[PDB]
Protein chains: 2
Amino acid sequence: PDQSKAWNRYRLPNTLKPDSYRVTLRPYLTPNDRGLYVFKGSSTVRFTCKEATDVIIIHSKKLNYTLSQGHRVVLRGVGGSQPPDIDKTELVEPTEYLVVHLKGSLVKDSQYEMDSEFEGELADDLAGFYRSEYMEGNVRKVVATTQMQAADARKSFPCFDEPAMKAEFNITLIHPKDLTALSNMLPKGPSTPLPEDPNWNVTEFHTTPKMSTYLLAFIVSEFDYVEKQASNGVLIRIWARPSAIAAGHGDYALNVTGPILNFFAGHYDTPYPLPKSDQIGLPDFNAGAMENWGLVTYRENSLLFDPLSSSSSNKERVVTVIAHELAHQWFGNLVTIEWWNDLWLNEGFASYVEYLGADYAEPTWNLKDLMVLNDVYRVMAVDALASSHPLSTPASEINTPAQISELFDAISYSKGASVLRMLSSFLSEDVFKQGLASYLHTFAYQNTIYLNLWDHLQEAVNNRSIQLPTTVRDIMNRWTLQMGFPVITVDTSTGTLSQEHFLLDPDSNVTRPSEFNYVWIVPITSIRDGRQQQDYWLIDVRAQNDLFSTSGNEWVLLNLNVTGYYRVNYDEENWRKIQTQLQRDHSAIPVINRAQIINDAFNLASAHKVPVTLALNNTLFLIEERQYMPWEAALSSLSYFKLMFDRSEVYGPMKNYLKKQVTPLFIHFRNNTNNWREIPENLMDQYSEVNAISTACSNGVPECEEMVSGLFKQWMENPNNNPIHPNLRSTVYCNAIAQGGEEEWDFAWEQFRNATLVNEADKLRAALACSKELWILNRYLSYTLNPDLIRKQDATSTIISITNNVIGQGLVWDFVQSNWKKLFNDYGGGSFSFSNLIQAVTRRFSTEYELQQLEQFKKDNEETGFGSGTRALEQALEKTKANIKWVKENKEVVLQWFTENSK
Amino acid sequence: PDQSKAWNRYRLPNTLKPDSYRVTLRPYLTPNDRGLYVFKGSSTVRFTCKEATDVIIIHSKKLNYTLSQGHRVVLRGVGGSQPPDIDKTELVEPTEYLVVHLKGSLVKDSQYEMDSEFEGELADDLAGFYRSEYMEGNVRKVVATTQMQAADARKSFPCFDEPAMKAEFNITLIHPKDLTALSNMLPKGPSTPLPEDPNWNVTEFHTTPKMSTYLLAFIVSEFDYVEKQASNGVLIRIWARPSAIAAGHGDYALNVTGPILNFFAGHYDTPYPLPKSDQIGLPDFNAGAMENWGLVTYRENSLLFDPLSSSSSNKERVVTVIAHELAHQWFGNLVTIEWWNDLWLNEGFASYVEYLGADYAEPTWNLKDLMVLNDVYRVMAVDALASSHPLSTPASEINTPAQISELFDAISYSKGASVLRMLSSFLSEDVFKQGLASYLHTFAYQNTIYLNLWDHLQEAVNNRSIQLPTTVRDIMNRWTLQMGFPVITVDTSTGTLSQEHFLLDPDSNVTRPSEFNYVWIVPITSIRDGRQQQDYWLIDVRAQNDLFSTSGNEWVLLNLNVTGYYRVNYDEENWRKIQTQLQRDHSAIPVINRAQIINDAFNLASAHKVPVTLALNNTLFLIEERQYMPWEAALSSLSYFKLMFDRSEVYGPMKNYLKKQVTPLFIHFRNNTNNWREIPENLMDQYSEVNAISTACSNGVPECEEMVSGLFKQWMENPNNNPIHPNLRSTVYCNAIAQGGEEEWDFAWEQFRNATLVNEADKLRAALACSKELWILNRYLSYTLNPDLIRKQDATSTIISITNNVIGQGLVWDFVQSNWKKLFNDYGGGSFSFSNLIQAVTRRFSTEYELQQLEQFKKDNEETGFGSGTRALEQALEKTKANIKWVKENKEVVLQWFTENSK
Ligand SMILES: *[C@@H]1O[C@H](CO)[C@@H](O[C@@H]2O[C@H](CO)[C@@H](O[C@@H]3O[C@H](CO)[C@@H](O)[C@H](O)[C@@H]3O)[C@H](O)[C@H]2NC(C)=O)[C@H](O)[C@H]1NC(C)=O
Ligand SMILES: *[C@@H]1O[C@H](CO)[C@@H](O[C@@H]2O[C@H](CO)[C@@H](O[C@@H]3O[C@H](CO)[C@@H](O)[C@H](O)[C@@H]3O)[C@H](O)[C@H]2NC(C)=O)[C@H](O)[C@H]1NC(C)=O
Ligand SMILES: CC(C)C[C@H](NC(=O)[C@@H](O)[C@H](N)Cc1ccccc1)C(=O)O
Ligand SMILES: CC(C)C[C@H](NC(=O)[C@@H](O)[C@H](N)Cc1ccccc1)C(=O)O
Ligand SMILES: *[C@@H]1O[C@H](CO)[C@@H](O)[C@H](O)[C@H]1NC(C)=O
Ligand SMILES: *[C@@H]1O[C@H](CO)[C@@H](O)[C@H](O)[C@H]1NC(C)=O
Ligand SMILES: *[C@@H]1O[C@H](CO)[C@@H](O)[C@H](O)[C@H]1NC(C)=O
Ligand SMILES: *[C@@H]1O[C@H](CO)[C@@H](O)[C@H](O)[C@H]1NC(C)=O
Ligand SMILES: *[C@@H]1O[C@H](CO)[C@@H](O)[C@H](O)[C@H]1NC(C)=O
Ligand SMILES: *[C@@H]1O[C@H](CO)[C@@H](O)[C@H](O)[C@H]1NC(C)=O
Ligand SMILES: *[C@@H]1O[C@H](CO)[C@@H](O)[C@H](O)[C@H]1NC(C)=O
Ligand SMILES: *[C@@H]1O[C@H](CO)[C@@H](O)[C@H](O)[C@H]1NC(C)=O
Ligand SMILES: [Zn+2]
Ligand SMILES: [Zn+2]
């Protein structure tokens, strides 16, 4: 399309800026004659002309307009302005605009109003204003609900749909008189009967604060709720299907929501300004949750909790997701990104601050620690590629909804959180939260870029007379504007340190230039024989300091508790001292640093910076490790080995090794739990237990295989009296299905179809993918695609579980190659992303044959395009090339190591 | 290359014709300095010039010449002829010629001699003069041995290497004095010491009869033998490695060989003319056996037999292969094909006549009957394709060694045998063998084409005043010169019959024209309610006769005992009467016709001539069938269903159905064998038992799974006291490995590596491919390629066993696509063929995705070419296209049928 025309460009003009809107929406929750569920609406937007223009460009997606006064819209003056007549309108589909061509130009610094009347489908597509469905007995319940993030508000009413186009919104919902209407604000006065039809109520809501379009929510349902006024006076309600509320499954959410909201208000010295915060769980929802201001939406598995059937991991998911959503009330809603390229200002903050909130609510769980695994190490895998991207991408590169959706990724979330964790560490949280309070106060009801944050943190540093090697901006720009992270290499003979950009493939091509030269300013903490030393700042590529020199028996480790976003290598002598320490008394090294030593060495090995046997040697001590984290870090790093080797001669010896390493831990838990009758008191110990069972069974410990098959058989014999503790269900179900046959599978499928608890359905859905029978996986694949059997929101998640199974690899890859066009249409756009699927189906690739298929897949589908999976495909090509070389270099030494160390 | 030059054309000129040869060969059975095993030789060929020519074109492959008198060869006169001087010689590699360019022309009807001195590698390539190796303790034994068929005599000495170039051969072998030299004939006088080195003996053999080059054999070994003069005065010796002979493992061969030789000499009224017939078993051999005149070579599994460890199936293999080889002494050696396009004159005859000989030796086994399964139904699968070929291909189409090798296929062997079985049936064997005696007498020491056979059968018909609807030639040309076979469709309402060319795909393109219009002259036998009717000849496309009309309860079946090479369809009413008969008393229908009803209906269903449920309904009675053959025919037809469905939702219900159908038979055998302590007396009942066990275990009968895993465990606990009867070992080993894990696999691999019995090694080698673990199949694939672990002769056989496993499908197909060039070099030419591998890896293909891979595989390797697998690839493309359509048309009805009938 002609790029010279503004209506063919993806960013809105700067010529017009909205002030406020009124919107009336009326969903029809029964099908029409055509069998369509529809909504009808109207809107008036009041806006200011900032520069003279003869066109109104406004977003509109899948809306049909009712003609009024001869055109798609009516344009009126405000405060005496006299707008031109409308010539014609057009709908421009690629850029998603309604374009109003005028017979003259609007006047600079004048206001106007535009009125529209429209209709859209209330589709089951989880996007915009859409329908969710559930059964209560044999009665079909239909719910009208919304998901605007990022660019779907325009699919519900015409609007200037970019996050810096903030406005007040005056919402009216027209709905069946028996159903409750909900929105961001509370109702304004009473609901009144619709004049034309008293079977409907008209419910107007109070005006919203100035806010972004992507945060609006409109819901019509017959949900029930529980409620409690929080200690800061805000009303909290937890809303869900009536049976869930009556069963008490909203009670845990009610226990934690208000207290976390009040905690954040205190911690950041910034009140929550709205009269209420509703939490609502939807049967059909395409994310964990969404932070709509005043009406936070959740999938059921992230909000509801059944103390008798949900696991401790499920409970942890509920409190952390609630905390993340509530964090956004400050970081996202009150203060909002200027544009999506800086998404981490919303998502990095919510991902970090969620742990502070969850830790407040559950102080005995020690959750803050899990950031090392869930954030730092999660994102370092992709951030070690040449095809990663900076935390803050240049704004001019992010234009289309696909490019926007793509940024909701491990960089924006987990690297955002890691960099904030690092910053808080070197500033102290007291100084950090002081700068944040200032940031929030200054930019309340406005939009920010990354520089605005640094300015306010600088203000706090300057007030506290904190001395840093340079300004906050210059330290943090290194971590924000260029991709990747450094490996810091220590020579303990001389006390020298040096840094370089860590790349998993040495022979990979960094094409994105950095004005920072891939050199960082790095805060370095360290310990010497377990005692913390003075902090150090590495400002250059290399330095020397006696802090890093050792003699005699001494060892040093850098990055205490992995507060910093960097990996560490040492000379081989220091590594040997570390390995000696792990054999002598592993408890002398902080638990997070035991995870670090394992995870760093495996990644260093991939990068050819240490021999692979060094990384494998670092797992030897695990035979007597009882802590969750070091085991989890090892299993996560060895996941790569499984992906590379589970179709090869190396796999037997690998499984033999893991069997040996985990057996004493499995036996410890068997004894300590009084033969699986009890679960450990401590949360991390509960997680350690689950990992010991999972690892024991996956790798062939016979006592584990007997245990899980026995428990599952006992359940089959007593379907309504499940004997398996909730914590153990995922792993018992998966391993019992893997060990069993068609009869176990069919039992679990019927339990899934009949499930009344979402946490229970989820565990079964994953377990069913554990079948070793190809014909069963093929049949299951066909079910994942049938929305009457597996909810559309769960289709790609289940397909990923199938491809993770070694027997499902060929099946799913061939399926994806053969069906890309149709798949892309159904689960690749709108509220959906195919990024996770591309990543999962390709991560085993380690052969030229598979690389050629992947290259051909790219070529064959270049025209369809890959939308929000574009970068995942580039990353898959890079990783596959690295994998071919790594397998060639490592397969013999790894086979020999596992063989020689598993006996 | 320039096609105008005779040395660039594949067929020899007709200008020169050999009379006799002397050849001296000296193998060196220890490596030289270069590490090469070599042979050195000399030859003189005496030949007649038939038309004046200035070039001698003679075959030569991988031979290096020692210059003599200034050139590669010396040309001398005979009987006063005066040959021109040699200008120069060249070796032309594609056509495999030594080309001797002369300074003038040879004279028509004059004789000449050409002398050569040469050297070749005694390679481990199983072709020409090659080396075989075995260990006796820690001593490496090296054997020089030969395989000339079809076009490798030229790889041992220069010769006019085409089968109609018959000559006498005077062989001398120079060999270590301690080793025995063997050839076609007996030694001529004593062995004498080599003058230059008395550590070697020189052994000259008597002149051969006039014979073809592909039948020559030269062997040097320290084998031992057992011997017996046969009743026709011919000396028989069975030669093998000393340990096998001492163990008595040559004894069964000695029991059967002479008696079968004498039987054939009597039956065909034609003496075997040579003084001896040696049978020799080689450790390295690329076929079942080879019929060299006077020195028949065998792989060990086809000649040796251990009564304490070989199965009844193994014993049947030995007698039938010996019988096949001995049949060739008449059909192939005494009388020889003019050219390879008429190969069935050798191979069709040996494949049919083998049963007559084996039945003579083992009259209680009823083997002749197995022709229906092993010949008729084996070949009808490929002969129903548009890409099949006639029994007698036009001679001008068969030129290269690849094209020749390709003809050693189910058409030349099994269709050849089926057509001869049909001919014998309509003539009577008395009249058949009378015409054959005449054929053999007339063409002894000469070469024939298919017309020569008809002429001699006609002579017998005319002598006996047999009346046929036309001449033997005109009846049999229909079965010989066009591909395929008819389906005869009966309308029992009206007594009408009609025929059409049977094509598995209706939408497949027959491109090879037939001067016979794909119309046959068909001898039709029939039964009515079990009573045989008068015979009928269908000479036209349609006819009417009251023989084929029924009324009331009567049924008719055509093709009693399937003597004729045709399929039969009926109107649905007659089919229903047949199905009623099978429910009432299945024994009222001859056993071979129970197999026919099943096999025909399944093939008819594929061809869209009956509904698939009709073919499935024909298997219902199997629940009370105890006979081997109908079960085997059903399992063979349902193999297709397994290939189409074992990666689909249909597979569960299919296995459930087979489980139901086989359980009573399995329980019958469990009881009748006194819990597997005994085996049945009757051979077919022994085979029925094995099939019941195999089918029960494959489809999940729990008593079977427990039985096999129990027996295998008992063996592991007592390795030197195997508790599994030899008949049961293949199926017990495979199913125990499938049910087990790494420990069962490793035990069987060590048993394989340590095997001293070839029959035992073979069963283990197949069983190891039954692992359900992808990593284990991948590791095993790597072993198949290592000649130190699996003998080169067994590499592709083992790869085929892996691809037959559903879990091995993707593995092997991806391997074949990725490694075609190297694979083609190693196992695709010379004595090797890749035809079986192409057929096996592609037979599951039923998707557009797989078709596209196959088409791309063809394109990608068009330049490498596909040699003797060319037609198998064309057939795979045709079948894959048919399979995609068949699965689409049948998957729902088949799923429903198996589901509704398995309960
Ligand atoms: C959404 O609802 C809000 C709140 O009711 C509306 O804001 C109100 O708008 C009216 C009319 O513009 C304001 O009164 C006027 O103020 C202007 C100054 O701009 C003055 O010149 C006029 O004489 C008149 O008094 C009123 O103050 C304002 N209320 C608040 C609390 O801001 C808003 O107009 C609605 N937007 C739409 C598109 O319906
Ligand atoms: C292979 O060995 C055979 C058998 O020893 C050789 O056949 C013999 O060849 C000689 C010499 O040609 C024959 O004698 C001659 O016969 C011709 C008639 O063609 C006559 O004109 C001469 O006066 C002379 O007597 C001899 O009959 C023949 N023996 C037999 C049994 O056929 C043959 O030559 C050898 N071939 C080679 C290439 O060494
Ligand atoms: C627990 C949280 C991860 C839940 C919630 N998640 C999200 O907002 C993302 O998953 C987004 N739903 C991802 C996305 C954006 C645009 C188009 C398609 C998909 C959030 O608050 O960030
Ligand atoms: C029991 C018999 C099948 C044994 C024996 N078989 C054969 O001769 C064939 O298998 C041939 N060995 C096939 C062949 C021919 C040319 C090049 C490569 C392979 C035979 O006598 O026909
Ligand atoms: C919008 O109009 C299109 C084109 O006529 C029609 O197909 C579609 O159903 C309409 N949408 C609704 C919700 O009525
Ligand atoms: C919520 O808190 C109440 C009161 O402390 C407690 O009894 C209940 O167990 C809590 N619910 C959950 C799910 O922890
Ligand atoms: C810094 O101190 C000034 C002067 O007291 C105060 O007004 C401001 O709020 C402080 N800023 C921060 C970020 O603490
Ligand atoms: C791993 O440990 C083994 C055994 O102690 C040792 O021989 C080897 O050197 C270690 N690997 C490295 C890279 O240090
Ligand atoms: C034949 O000559 C070629 C070319 O010199 C040589 O490489 C090969 O080894 C020779 N073959 C034998 C058996 O000596
Ligand atoms: C060969 O025949 C002898 C004598 O009849 C018999 O004892 C022996 O069992 C036979 N060998 C085999 C393997 O059948
Ligand atoms: C046919 O009969 C003639 C005359 O007796 C006889 O010479 C010839 O051998 C016979 N041919 C056949 C094929 O039986
Ligand atoms: C197969 O048998 C079923 C059940 O008797 C019958 O309903 C069906 O018609 C049969 N199929 C055919 C093709 O006759
Ligand atoms: Zn978020
Ligand atoms: Zn043969």
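One is the number of the first residue shown, and numbering goes on along the chain from there.
Structure determined by X-ray crystallography, 1.9 Å.
From the backbone N, Cα and C atoms, a Cβ is placed for every residue, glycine too.
In the three-state DSSP assignment, the secondary structure recorded for A:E325 (active site, proton acceptor) is helix. For A:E325, the entry in Swiss-Prot reads active site, proton acceptor, with the evidence type experimental evidence.
DSSP gives A:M290 (substrate binding site) a strand state. Of all Cβ atoms in the protein chains displayed, 23 besides its own lie within 10 Å of the Cβ of A:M290 (substrate binding site). What Swiss-Prot lists as substrate binding site is A:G288, A:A289, A:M290, A:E291, A:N292.
As annotated by Swiss-Prot, Zn(2+) binding site applies to A:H324, A:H328, A:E347. The 10 Å shell around the Cβ of A:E347 (Zn(2+) binding site) contains 26 further Cβ atoms across the protein chains shown. Under DSSP, A:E347 (Zn(2+) binding site) is assigned to a helix (H, G or I) in the three-state scheme.
Quoting Swiss-Prot on the mutagenesis of A:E227 to N (Swiss-Prot position 291): No change of receptor activity and HCoV-229E infection. The secondary structure of A:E227 (mutagenesis position), as reduced to three states from DSSP, is extended strand.
Around the Cβ of A:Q229 (mutagenesis position), 11 further Cβ atoms fall within 10 Å across all displayed protein chains. Looking at Swiss-Prot, you'll find the mutagenesis A:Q229 to T (Swiss-Prot position 293) noted as follows: No change of receptor activity and HCoV-229E infection.
The annotation that Swiss-Prot gives for the mutagenesis experiment A:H328 to A (Swiss-Prot position 392) reads: Loss of aminopeptidase activity.
For the mutagenesis of A:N754 to E (Swiss-Prot position 818), Swiss-Prot gives this note: Very low receptor activity and HCoV-229E infection. The structure shown keeps the original residue. Counting only same-chain residues six or more apart in sequence, none has a Cβ lying under 8 angstroms from the Cβ of A:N754 (mutagenesis position).
Listed in chain order, the residues near the substrate site other than A:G288, A:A289, A:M290, A:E291, A:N292 are A:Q149, A:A287, A:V296, A:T297, A:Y298, A:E325, A:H328, each with its Cβ within 8 Å of the site Cβ centroid. Within 10 Å of A:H328 (mutagenesis position), as judged by C-alpha distances, the binding-site residues found are A:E347; the full candidate list was A:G288, A:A289, A:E347. Distances between the Cα of A:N292 (substrate binding site) and those of the recorded positions A:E227, A:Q229, A:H324, A:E325, A:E347 are shortest for A:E325. Its Cβ placed at the centre, A:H324 (Zn(2+) binding site) has 24 other Cβ atoms within 10 Å. A Cβ within 8 Å of the Cβ centre of A:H324, A:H328, A:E347, the residues given for Zn(2+), is found for these other residues of the same chain: A:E291, A:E325, A:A327, A:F331, A:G332, A:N346, A:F349, A:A350, A:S351, A:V353, A:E354, A:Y413. Sequence-distant neighbours of A:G288 (substrate binding site) (same chain, 6+ residues apart, CB-CB distance under 8 A): A:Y298, A:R299, A:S302, A:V321, A:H324. A:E291 (substrate binding site) and A:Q229 (mutagenesis position) have their C-alpha atoms 19 Å apart, to the nearest angstrom. Most Cβ neighbours within 10 Å among the recorded positions A:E227, A:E291, A:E325: this distinction goes to A:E325. When other Cβ atoms within 10 Å of the Cβ of A:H328 (mutagenesis position) are tallied across all protein chains shown, the result is 25. Relative to A:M290 (substrate binding site), the recorded positions with Cα atoms inside 10 Å are A:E325, the candidates having been A:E227, A:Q229, A:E325. Candidate recorded positions: A:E227, A:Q229, A:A289, A:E325. Nearest to A:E347 (Zn(2+) binding site) by Cα distance: A:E325. Of all the recorded positions in the record (A:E227, A:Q229, A:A289), the one with the smallest CA separation from A:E325 (active site, proton acceptor) is A:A289.
Rounded to a whole number, the distance between the Cα atoms of A:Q229 (mutagenesis position) and A:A289 (substrate binding site) is 22 Å.
Least packed by the Cβ count within 10 Å, out of the binding-site residues A:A289, A:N292, is A:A289. Only A:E291, A:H324, in sequence order, out of the recorded positions A:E227, A:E291, A:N292, A:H324, A:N754 have a CB under 6 Å from ligand 3.
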